[PDB]
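Visitor: This is the structure, below, for whatever I ask next.
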Protein chains: 4
Amino acid sequence: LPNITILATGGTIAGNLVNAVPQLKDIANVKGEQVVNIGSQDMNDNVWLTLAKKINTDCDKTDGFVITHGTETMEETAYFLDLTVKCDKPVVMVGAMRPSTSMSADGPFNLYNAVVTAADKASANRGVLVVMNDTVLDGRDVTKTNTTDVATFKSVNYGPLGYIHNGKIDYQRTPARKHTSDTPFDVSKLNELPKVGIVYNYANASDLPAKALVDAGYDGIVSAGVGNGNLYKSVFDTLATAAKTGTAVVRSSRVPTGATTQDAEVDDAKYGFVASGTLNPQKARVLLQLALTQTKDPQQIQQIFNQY
Amino acid sequence: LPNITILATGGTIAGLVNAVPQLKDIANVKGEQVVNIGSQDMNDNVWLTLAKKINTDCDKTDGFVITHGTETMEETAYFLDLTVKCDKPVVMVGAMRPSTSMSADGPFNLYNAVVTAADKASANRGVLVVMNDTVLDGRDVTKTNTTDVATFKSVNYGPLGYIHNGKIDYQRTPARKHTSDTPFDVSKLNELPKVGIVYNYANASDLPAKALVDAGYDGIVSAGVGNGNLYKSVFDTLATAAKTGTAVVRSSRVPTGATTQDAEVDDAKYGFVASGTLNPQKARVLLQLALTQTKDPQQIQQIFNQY
Amino acid sequence: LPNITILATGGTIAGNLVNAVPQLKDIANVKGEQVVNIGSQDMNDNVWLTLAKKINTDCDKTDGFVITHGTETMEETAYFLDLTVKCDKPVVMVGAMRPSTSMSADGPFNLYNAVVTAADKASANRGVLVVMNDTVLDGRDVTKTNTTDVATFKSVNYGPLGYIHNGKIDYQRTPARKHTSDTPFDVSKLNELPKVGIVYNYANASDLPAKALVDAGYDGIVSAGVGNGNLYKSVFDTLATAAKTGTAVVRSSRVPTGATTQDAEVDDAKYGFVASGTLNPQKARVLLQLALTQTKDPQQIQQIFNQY
Amino acid sequence: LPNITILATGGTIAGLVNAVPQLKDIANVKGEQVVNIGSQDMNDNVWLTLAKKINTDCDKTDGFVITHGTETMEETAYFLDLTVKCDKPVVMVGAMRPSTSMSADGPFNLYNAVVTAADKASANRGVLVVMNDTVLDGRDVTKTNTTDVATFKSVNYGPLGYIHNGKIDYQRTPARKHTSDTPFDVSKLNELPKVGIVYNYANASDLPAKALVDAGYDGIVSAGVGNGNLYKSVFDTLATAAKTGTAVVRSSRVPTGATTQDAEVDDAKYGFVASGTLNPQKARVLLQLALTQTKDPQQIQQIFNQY
């Protein structure tokens, strides 16, 4: 059987796991390590870095990775890994929307399908994956869609990669944007990422949140804008100013699906802004950080946002 | 024919009676420009004058159609939903495509909005939003896609009705209390309490929050992660704010579902309020209105459970 | 505690139930009877009738009803009950998309939420309900949306009535079309319903399926049409003929959401057809049957389709 | 500019080069009326002439746009998806609103269809359907709502791309084999095997099924309940049909999800084939094509697993 490493980041989503869900040993030789233990609402740069470094380091001593993670920021960590992992093997993330002690807990079957997915030769080369509710989803498009439903995770713009039925996966899609080993981002020698904060836009929005970050010298700000990436009067003036003094700004949107498009609502080229495409604000933050270890040029950051 | 007043807040979404002549077959239309701005610039002032206007001219017309940008449409709708005291239908409409583009959506949207406003059956269902052949309630409606003509949906509870050929099949009506059943009256107000929103994500900074607490904001709404949870730093900052008078609502960046009470965070211990299904921008509207009435978290929660 | 009767129609969706899901006895006094035992793909007129007659007969000796049922035809039985039950008390239907022995089986929590719903004073007067995946759905709009997902049941046109969190229900909607005790349909003295069959429309469709039913003297045919209730050349000619000789025909659609509207695509008044509104074909069959015990007039059957 | 041929199958969805002049900014357009019918009347003949035409004129143009009714659009798309042998893009488009209604959708749909057909990037993605700013693959696309302009979606796997300002962001491409990678060639055919569809519901009659078996149909597709299950009577009838040569595919009336193999029904024991995610109308298309190749259920299943 294939050797699969389980990397745990928080509490257990089932019930070692192998004793709590004994069916696991019919599809794989499982072994687990606790790399950290926190609720995902506390996820941060440190954890990301040690996760990536680990996966890259232990890549050759296993056939696949399953990463146990809270649902709250799952979509964030998934995209980060999608851009920094250099392992050929499958890296699959999984979680549970119900506590492992509640009746009809979802963790056990999710964990099982995650291992099934990691052990499938066909899962290789599709980038970092998230398996939930019988579905294989790519790290880039997947997002949390409902606060409590077991079926909350969906790839809202472009759809899932596959569905699992009885331990078999029917793959009918694979991501087109470049990921993992095709990206130029390498964090193996990094101890911190650039600082990137997110501001929200709504009626009568205050410019203070933005000004606080510009004053603390943040490397980039991501704007959760209204509609197709638009911004409130005040927030606009503040960010426009930031940009011409070296702060990098990405226009994203609080609207949950669709792309924030280039030069449509805002003259990006005139102000030096970057449009995030379909990346929502939290995902746009992950990319902007990674771009910033590479360049400060908005014209180039845009190219990056068009390729990954 | 019914008299319908069109209140314009921005540019024209069509081309009105001359641009879409079919209008005078269902109503006697008249329009005024109350303000002219893009909705991404919508603000407290505008809201107040809109409400005062509707309440004041309520008796000289049978229904209102409000032309508005889609960007903050869902915000204004909820505000009106809570402050209008007119029995008559108040309908909001917009367009996702410029009126000059081919296949522009404004004309038929405007048409169906007037149809909706002139329908006797539309009365008493609170402020409505009509887009893409659908009648949606001001509370649940939200922008779902950045560019799709079909972007507006009532994501948690669904639409009130569908329009086909100028007839509306109503199969639902809002249960939360709205318009004339709320205790909020802004007719004598010139400003609303100050309420800001902060976002949560991995490694989130506490600075945005601290900026608002330092400027003495009356309330902060937190766009949390998952079921209204917060990042370490933002938590500590908001928890402190709350015990010094600042009101804090836990909402969520997750587009559908309720942020529930005392599940993820001990709301009672810290004095927080959970927003239910109100997304952050909508939660800001209600917190503002609540704050003109009370500063008690235990009561603000009650308000969040009723409206 | 409230007394709740569980009426079982097939296999058990959990594991008496009270021993398999012991939490039940904290919210209700439960008692169960097996009225029949079949897979729901075999549901039929007989079963419907005995279900309705039972609920109506035992109405006064309990506070609420939970009906255990297969998912396959759930939406059919739910609507039938929605139109024939005369009990004031709550009638809630529930099922499971996963076998009760599979890991992460959904039956137990569904059953629990169904009992919670039935015992809630607020559930009364909202018509027959279906509780699945933490959601309260009305019998009329609810349909099966996916072949295997635990979250398959949704009220696709008008939305759910409420969501359950921790045994509390937040109701924010109630159905407007008349149901249960406001309908004129009474089956308490019936031993059979009129015969109503369904035909499908697609490219190059054959007229044989329709002609078979007209020749066997069916009381009504429901057409699963294409688009907004349209029909294929051949099927059209055959049904148009049927209608002017006394067969009642409803135009519905195979498209899963939206209304099949009146006189839009087909001149209903000229041919004597009835449009189903938002009722999908299987649901339109249930109503047509019930209307037929009352009238053969198409003009009137249409009124019925506009009221229930 | 690229030369694009528009093949019309019904009425005009716009008003073409004169009705939507912007067209001549992106392509040299030319059109022919190959047939003229409402798509609810689409049939085998039309399909065959469409395919033969595209294959025959493939070299005298850079791309095809096919104008077609929305009712059976999803059926024709899949058929072409399996029988076209042209490298060039073949795009289908329609309109949910009559070209004379205000806010008619045909013009911009047509525009984006031509844009799509002229894009070098659209090549090799199989037959496409362009509606409401979206590029969808012929296999997964289906009609989702009876009247909404946004009705077409690829409900199981999602769209291939979104169009904004005449640029397409492609992020997906179909994995199942299509067009020139399939073994189906109808260039020498004058008729397809006969395949009918039956529906399942409570108390379903077996007559519809029996009518087709008695008329010697080559195959029957069953729109089953749930995961492809069948009613008592329909089951017994189809099971019998299968062991006498009739081919039977279990599909489902449930609009999304796969009907899976050997889960609910023992397909191997009765000789049935499960359709996977193909809905009944789409399952009919593939069964027809398979039947021109084989009558073996074990092999028809393989076909259903590959295309």
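In chain B, numbers come from Swiss-Prot; the residues present are 23-37, 57-348, in order.
Heads up, header says this was done by X-ray crystallography, 2.7 Å.
For all residues, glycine too, the Cβ spot is worked out from N, Cα and C.
Heads up, here are the entries from Swiss-Prot:
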ACT_SITE  B:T34  active site, O-isoaspartyl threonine intermediate
MUTAGEN   B:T34 to A  Loss of enzyme activity
MUTAGEN   B:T111 to V  Loss of enzyme activity
MUTAGEN   B:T111 to S  Reduced enzyme activity
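For each listed feature, how buried is it and what is near it?
Guide: According to DSSP, B:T34 (mutagenesis position) sits in a coil region rather than a helix or strand.
Around B:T34 (mutagenesis position), the C-beta neighbours below 8 angstroms that are at least 6 residues distant in the chain are B:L57, B:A60, B:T108, B:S140, B:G147.
Long-range neighbours of B:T111 (mutagenesis position) (same chain, six or more residues apart, CB within less than 8 Å of its CB): B:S80, B:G135, B:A136, B:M137, B:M172, B:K184, B:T192, B:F193.
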Visitor: According to DSSP, collapsed to three classes, what secondary structure does B:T111 (mutagenesis position) have?
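Guide: It is coil.
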Visitor: Could you tell me the whole-number distance in Å between the Cα atoms of B:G37 and B:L57, where 19 residues in between were not modelled?
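Guide: What separates the two Cα atoms is a distance of 7 Å.
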